[PDB]
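These notes are about the structure you will find just below.
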Amino acid sequence: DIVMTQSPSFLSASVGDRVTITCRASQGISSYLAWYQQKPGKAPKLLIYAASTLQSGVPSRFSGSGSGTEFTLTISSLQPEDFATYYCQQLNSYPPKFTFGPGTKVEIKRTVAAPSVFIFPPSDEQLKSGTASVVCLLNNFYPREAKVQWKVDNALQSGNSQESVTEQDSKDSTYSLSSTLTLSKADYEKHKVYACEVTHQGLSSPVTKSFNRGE
Amino acid sequence: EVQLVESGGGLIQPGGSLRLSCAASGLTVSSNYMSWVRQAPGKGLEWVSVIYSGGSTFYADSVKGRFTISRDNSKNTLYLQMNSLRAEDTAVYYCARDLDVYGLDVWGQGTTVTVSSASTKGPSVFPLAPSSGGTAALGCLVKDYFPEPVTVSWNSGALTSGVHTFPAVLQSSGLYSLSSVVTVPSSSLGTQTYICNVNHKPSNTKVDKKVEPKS
Amino acid sequence: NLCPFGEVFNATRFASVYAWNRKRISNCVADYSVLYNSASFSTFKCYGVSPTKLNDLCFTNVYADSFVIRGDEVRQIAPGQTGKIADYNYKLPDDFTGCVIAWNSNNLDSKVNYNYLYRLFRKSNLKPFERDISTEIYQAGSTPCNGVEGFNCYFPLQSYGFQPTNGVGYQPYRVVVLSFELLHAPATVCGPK
Ligand SMILES: *[C@@H]1O[C@H](CO)[C@@H](O)[C@H](O)[C@H]1NC(C)=O
């Protein structure tokens, strides 16, 4: 197997920074790499081919470097347009014609902001349909990395909750993450204390927002 | 006029077939490597298929024997016939022009192909009660609908400040769930009416949900 | 009067696959035991003939086609194969009768950034044993290129980025395709016996 890996998965920088996105082939691909830019909704756009050659029509601030197993894509001075996700692809990677990387999303950097944590118990309306979804909301935080651990009667839950993170806000460049812990009304009544524990860079301690079922 | 316009994507049951067309302008498809690359929602780019200038066709093992890439020299069009579709094939399919190491220089806009055995269903809207200092958050859980998208507004559009409508998450039931929260002054919990408007045009459903505070 | 397989297999300089070199073997007694028996080969596949049985078997004409591709393209040197090489560089017929001999040449053709070429673009597939050496700027679009490279106008040859650290699939492989001719003529190539 020949695998392409991109690091970091998410990168934070400000307009004007020199940004460098690393791509690593599990084995040498000597110069058979391309670099693509993709924004949400729009199609991928080829930036670099043969690991160093710049595609016609692409800003000169973009550069591709590296040969063999480790490649870099460098933006000398980050522009507002350059906030997007970047993919390195493997040309002529025999079994698939192309093998793309996991993708590096360049993000607006700003001051660390703690998440505003709220917990919403299931509505009586949803409980009338046999289901109970407890929603935990982390509002307006930075950076993206925020850990949300559900506790049901102080038992850490896993595999019955789903997370969703908004795009970086256009005004304050913060993130919001909702985590929905869904379980049957039966299972819901089988427990009492439903808590959401939030670990984040801006919090000195994990913030636990909890409620007792039926209070 | 140097464009690739694909269509034919849509929502189909598993096992059913679907044909993606890609009208080309500014280049001849019979004189090019023309490839189909797919991208699952929130995932990376996956090579699906390719057709050479000489006519030889290649496919990813993931679609081998089910997909058939072809072209119409007359219409200068690329085609991907996707027979016995599986839910794994749910992705945005980009018609691109392969140039082996010169890269995928020209991409199409991309056509979404959703393959699911989940019958189109309207969303159930549940309130996310504010209860609780400072400013408090309330919201709406838009649960168990298919397919995307679902548009959420507040107070018929009169509330946009502090609103975060999270990306939908695909549940284990094949149906999407989505959080839409808003932060508001706590003093507003006794005066301002907060009704979230959920619109799901696929299921022909509109829901205006009052969000009342808890005790 | 032994056949010169030495100046074909042990040749210092191999040719790029777009311009694959063909050596006409005639009027000699080839010993194929030196090939099928001795040397370490990543691929020695024979079609329509068995490597052991040629040591007493005459042919009117033997064609030794040598070129360089990379590891992932050695599989394309076979009857009924498709890809860059089989379509645009070196096509074998579906009824091919002969042996395809390939070996890794990372230590020979990879230095530091040796350059073998191979045809990227061609308007149609190569006929069996066809050799296209034209450097005509390939026309991908509707506007003719008129011999100047640009967008939609690409040089039809491209250098293999042969670099020592490559993966086995990317490392260079030297290929010699011995094709044996059943012509209605006097036999000029025989086994030693
Ligand atoms: C190439 O040289 C080696 C050196 O021993 C020899 O064994 C081999 O037979 C030579 N190749 C041919 C085709 O004779």
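Just so it is clear, chain C uses Swiss-Prot numbers, and the residues here are 334-445, 448-528, in order.
This entry, so its header tells us, was determined using X-ray crystallography, 3.1 Å.
Heads up, the Cβ atoms here are built off N, Cα and C, so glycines get one too.
According to Swiss-Prot, the protein has these features:
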MUTAGEN   C:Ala475 to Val  Increased resistance to neutralizing antibodies
MUTAGEN   C:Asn501 to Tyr  Increased binding affinity to human ACE2
VARIANT   C:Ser371 to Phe  In strain: Omicron/BA.2, Omicron/BA.2.12.1, Omicron/BA.2.75, Omicron/BA.4, Omicron/BA.5, Omicron/BQ.1.1, Omicron/XBB.1.5, Omicron/EG.5.1
VARIANT   C:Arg408 to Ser  In strain: Omicron/BA.2, Omicron/BA.2.12.1, Omicron/BA.2.75, Omicron/BA.4, Omicron/BA.5, Omicron/BQ.1.1, Omicron/XBB.1.5, Omicron/EG.5.1
VARIANT   C:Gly496 to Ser  In strain: Omicron/BA.1
Report summary line: Quick note, C:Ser371 (variant position) and C:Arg408 (variant position): C-alpha atoms separated, nearest Å, by 22
Query raised in the report: How far is it from C:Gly496 (variant position) to C:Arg408 (variant position), counting Cα to Cα, in Å?
Result: 19
Query raised in the report: To the nearest whole angstrom, what is the C-alpha distance linking C:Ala475 (mutagenesis position) and C:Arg408 (variant position)?
Result: 27
Query - Anchor-to-anchor distance, in angstrom and between Cα atoms, for C:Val445 and C:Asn448 with 2 residues unmodelled between - result: 5
Report summary line: Cα of C:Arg408 (variant position) to Cα of C:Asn501 (mutagenesis position), in Å and rounded, measures 18
**Report entry** Listed recorded positions (C:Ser371, C:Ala475, C:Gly496, C:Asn501) that sit near chain A [CB under 8 A]
**Finding:** C:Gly496, C:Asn501
Query raised in the report: Within the chain of C:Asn501 (mutagenesis position), which residues six or more apart in sequence place their C-beta under 8 angstroms from its C-beta?
Result: C:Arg403, C:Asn439, C:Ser443
**Report entry** Of all listed recorded positions, namely C:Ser371, C:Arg408, C:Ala475, C:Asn501, those lying near chain B with CB under 8 A
**Finding:** C:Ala475
Query raised in the report: Including all protein chains shown, what's the count of other C-beta atoms within 10 A of the C-beta of C:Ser371 (variant position)?
Result: 8
Requested in this report: For C:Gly496 (variant position), just count the other CB atoms lying within 10 A of its CB, please.
Outcome: 25
Query - Local backbone state of C:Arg408 (variant position), from DSSP in three classes - result: helix
